[PDB]
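> After the structure tokens below, expect a handful of questions from me.
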Amino acid sequence: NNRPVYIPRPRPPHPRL
Amino acid sequence: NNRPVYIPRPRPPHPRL
Amino acid sequence: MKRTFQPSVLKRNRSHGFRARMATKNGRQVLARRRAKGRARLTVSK
Amino acid sequence: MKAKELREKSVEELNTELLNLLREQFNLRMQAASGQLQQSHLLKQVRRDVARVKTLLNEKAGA
Amino acid sequence: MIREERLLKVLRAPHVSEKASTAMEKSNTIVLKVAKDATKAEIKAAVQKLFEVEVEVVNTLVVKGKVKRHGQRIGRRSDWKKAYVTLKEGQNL
RNA sequence: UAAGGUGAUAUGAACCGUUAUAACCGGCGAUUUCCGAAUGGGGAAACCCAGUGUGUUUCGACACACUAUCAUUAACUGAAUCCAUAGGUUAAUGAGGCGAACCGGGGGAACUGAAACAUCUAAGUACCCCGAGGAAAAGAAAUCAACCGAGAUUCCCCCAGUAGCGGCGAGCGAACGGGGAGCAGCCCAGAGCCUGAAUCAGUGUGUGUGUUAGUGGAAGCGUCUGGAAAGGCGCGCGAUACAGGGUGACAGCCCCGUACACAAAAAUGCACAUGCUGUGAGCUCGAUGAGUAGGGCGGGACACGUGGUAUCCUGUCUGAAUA
RNA sequence: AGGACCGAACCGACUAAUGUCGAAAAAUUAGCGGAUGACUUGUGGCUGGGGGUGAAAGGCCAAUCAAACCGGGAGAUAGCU
RNA sequence: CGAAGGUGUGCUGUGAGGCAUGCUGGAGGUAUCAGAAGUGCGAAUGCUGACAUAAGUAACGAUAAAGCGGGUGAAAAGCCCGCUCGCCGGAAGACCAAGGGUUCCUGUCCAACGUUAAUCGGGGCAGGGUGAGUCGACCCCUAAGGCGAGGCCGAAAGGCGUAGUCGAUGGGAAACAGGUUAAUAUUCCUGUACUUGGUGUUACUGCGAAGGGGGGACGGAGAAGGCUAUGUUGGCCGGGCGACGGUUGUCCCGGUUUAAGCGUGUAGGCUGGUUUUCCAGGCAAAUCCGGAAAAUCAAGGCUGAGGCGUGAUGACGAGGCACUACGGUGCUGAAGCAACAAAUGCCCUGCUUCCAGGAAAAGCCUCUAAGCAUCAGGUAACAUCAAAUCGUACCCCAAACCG
């Protein structure tokens with residue numbers, strides 16, 4: 001299984017998540 | 001930051017003739 | 001207001017498609033120029 | 001193991017190639033998809049083995 | 001002959017979802033992923049041999065990949081094919 | 001080569017290997033989906049649909065291979081008419097497409113300059129088309145010179161903005177000759193005598209060297225400041241290695257390298273030696289390129305625009321001599 | 001029967017107002033013309049720039065047409081600013 | 001124990017400048033004398049980026065319209081639920097093609113996007129979702145037109161075109177009803193059907209083409225007749241009699257639905273049938289077509305909506321009942337008829353008229369040539385097998401297409 005996708009560091013105006 | 005591409009034709013001037 | 005561009009997949013392919021370009025030499029030259037410039041989309045296609 | 005089957009005849013080497021695909025290749029893929037395959041290196045090992053056996057078949061058969 | 005290992009390669013994985021579960025419990029059908037081409041005849045033959053079961057019919061469909069937005073780059077998921085394999089009254093898995 | 005590895009964004013998971021069949025690098029092989037000259041037919045490229053010939057668990061249905069066109073050659077067939085030819089089928093060989101410039105040939109502008117503009121210039125330039133190679137083209141005098149002589153072609157520097165051409169306007173602009181780079185001359189239009197007789201081309205073996213992985217490769221410590229010294233201060237060492245890069249500030253002596261000395265199982269380039277195959281010396285005698293040279297008319301190339309205009313080329317109409 | 005009549009869809013665009021950094025790079029609102037025909041419309045073809053097409057306005061040919069667009073000659077030329 | 005750069009101050013030269021130093025900065029800088037320049041900017045309606053101005057001004061995109069309660073939430077005029085009001089209703093509703101290409105559904109998030117807020121969304125993130133022998137494409141055939149073996153023509157490129165091969169906007173085999181998912185169904189499920197091929201068996205038989213014929217196969221307008229979709233009313237079944245007067249009555253509300261296929265084949269429309277003989281036409285042939293002859297009967301044949309049966313004592317069905325993660329789920333289920341009106345839809349590629357005279361080819365039917373006739377092949381019946389591949393979500397007069 002591959003849950004981890006390694007989300008990258010986003011932009012200063014990025015989705016708050 | 002594209003400079004305006006379409007400039008409309010100038011309004012016809014008043015006839016000074 | 002009917003604008004100039006009225007999309008149609010069939011007409012688009014038959015006018016600027018790969019097979020249309022290769023049929024005549026000038027279109028072949030067009031493909032050659034695109035390849036030299038290294039354009040990702042050589043022509044129009046799905 | 002690379003030269004272990006290099007001295008095998010076509011029939012027997014063809015058989016182990018059959019077994020490699022039937023078992024440890026199809027079954028592993030199902031386990032990985034279902035999520036019960038804790039260790040994934042088997043898929044790499046079996047795939048390379050299938051390639052190694054397959055090249056010997058071509059090298060031996062014909063040319 | 002290479003029909004054998006072809007049948008060993010058309011199946012890719014089983015599909016798990018609430019629709020898949022509902023179909024299995026109600027219509028006795030199992031939905032599973034198959035190869036890109038995976039013609040119905042090949043899928044039927046593969047299910048017969050590997051699962052030693054009997055299938056009424058197989059009907060397939062192609063699922064187009066989604067366009068996903070990773071970081072500052074755009075990308076498209078690979079297309080794949082799923083088959084609704086229908087079993088008879090007697091089933092094993 | 002090797003104690004580290006499983007490419008990167010990019011951590012992890014699960015594993016491999018550590019004295020050699022982990023990984024990595026090089027040579028030679030295998031694999032090489034579909035589109036694309038695309039070549040089985042078609043097609044809206046990455047798709048659809050076939051024939052034939054070989055082999056196979058339920059007739060079911062599959063696997064492999066082949067099947068484009070054109071050119072040349074051969075065979076088998078074969079019309080209008082006997083023969084024949086065209087034509088048709090088969091087999092073999094080659095071609096096809098792409099590619100930055102350079103090269104040769106076939107076409108060929110205008111802006112612009114002349115302070116306008118038409119001859120002219122721009123310019124045989126841009127551009128289009130065809131063909132070929134690693135260079136191509138050109139080329140062994142029906143040439144120059146001057147009655148002294150030079151001995152194929154190409155390129156560079158002079159001669160020289162000279163002589164000339166030119167609405168003698170704008171502009172274009174040589175040759176002879178001199179100094180250099182580099183050097184090479186041969187064959188067919190034909191018979192005899194003598195016959196591998198040299199020089200070449202296509203392929204083996206051996207030698208030398210190069211290329212595709214690589215290996216070894218010298219020599220510095222102590223103190224001060226500082227987050228950390230390669231810096232300051234003191235005393236040393238190597239150098240056929242102070243070319244470079246990295247290392248917590250600027251390193252000959254910390255690391256990778258450099259100078260230097262070595263290495264190739266395998267595959268290849270070049271230079272030689274030695275074999276095979278094919279074409280071919282030398283001597284005697286003879287021949288010595290005809291719709292050509294030249295000419296009339298119309299154009300082009302020659303620096304040279306028809307001018308007193310030689311020379312070359314060509315569309316058209318004519319037409320010699322031959323030592 | 002009708003290039004017949006009134007009139008919706010549909011096609012057209014005569015008048016006025018609004019709108020001119022507008023909702024819209026010619027529209028909306030209220031009226032208006034044709035509406036079985038020289039009608040209108042979908043799909044696909046053909047005509048390529050000193051040309052096409054034109055019940056003819058130098059109109060139209062991808063919001064550009066008394067000679068389209070793109071690239072090149074080209075850093076054209078400018079006794080002018 | 002602090003380079004360039006940056007930011008101040010103090011001095012100095014006639015000027016362009018120079019020098020010193022504080023703070024920041026953090027590792028480069030460079031005297032002197034020479035050499036070389038992309039060697040100095042304030043303007044060119046200069047070019048690029050950044051930031052002002054107007055200015056917290058105009059505007060917030062149809063004058064179809066909102067109000068209240070409850071819920072979730074940090075926060076509710078905008079979200080969800082409920083009760084009212086309003087708007088469209090030949091559309092602002094419901095289905096497709098074209099074109100988009102996940103905008104579909106569920107969970108979660110509110111920075112950016114939405115001309116405001118936002119818990120919401122066609123926004124971000126993750127998962128799920130497109131099921132076909134019958135629908136469409138593909139496929140067989142062809143129109144305009146394209147390409148085009150040879151060929152003809154042209155400085156080259158290339159142009160035109162025959163045989164051919166492509167090209168739907170046309171022709172060609174087959175499915176309907178009901179139910180089900182948060183999201184697909186004429187695809188899944190249930191019920192009941194249909195079509196085209198392959199193989200085998202049985203009983204008969206002459207088969208056989210890029211060849212012939214038939215069919216396919218066609219205009220405008222107009223009219224009438226017969227029907228249906230559909231609607232209204234009555235009957236029937238179920239429920240109600242009622243907060244402001246009256247309402248057991250001719251009262252009020254709801255329901256009264258069912259296909260393809262198969263059978264019968266009707267109104268209507270078209271054509272006179274059958275048998276025999278002969279014929280240089282159908283580029284060969286022909287039992288077919290066409291033509292010419294007689295004999296005999298006046299009738300058959302073709303086409304054909306709807307209706308009625310079957311499909312179906314099945315499905316659907318108001319309502320009621322039992323539990324609700326309180327969205328819904330499960331169970332049960334009466335009547336299901338008649339009359340009238342009526343299409344722009346069907347009979348009708350019909351009929352009657354008019355001049356402007358209204359595609360092609362294949363599938364299909366039929367006759368033969370070559371060739372094969374103890375075969376093969378064909379016909380009928382039965383059995384069995386096959387029907388692949390691609391599209392299938394969602395928008396589709398619009399917030400998803402072109403602007």
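Determination method: electron microscopy, 2.6 Å.
For all residues, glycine too, the Cβ spot is worked out from N, Cα and C.
Under its mutagenesis entries, Swiss-Prot includes E:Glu18 to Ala with the note: Binds normally to ribosomes; strongly reduces trigger factor binding. As a published mutagenesis entry, E:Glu18 to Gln appears in Swiss-Prot alongside the note: Strongly reduces trigger factor binding. While the structure shown retains the original residue, Swiss-Prot records the mutagenesis experiment E:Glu52 to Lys with this note: No effect on trigger factor binding.
Surface or core, plus neighbours and distances: that's what I need for these features.
Taking a C-beta cut-off of under 8 Å and a sequence gap of six or more, E:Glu18 (mutagenesis position) has no contacts in its own chain. Look at E:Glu18 (mutagenesis position): DSSP puts it in a helix.
DSSP gives E:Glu52 (mutagenesis position) a coil state; it is part of no helix or strand. Within 10 Å of the C-beta of E:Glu52 (mutagenesis position) we count 9 further C-beta atoms, all protein chains included.
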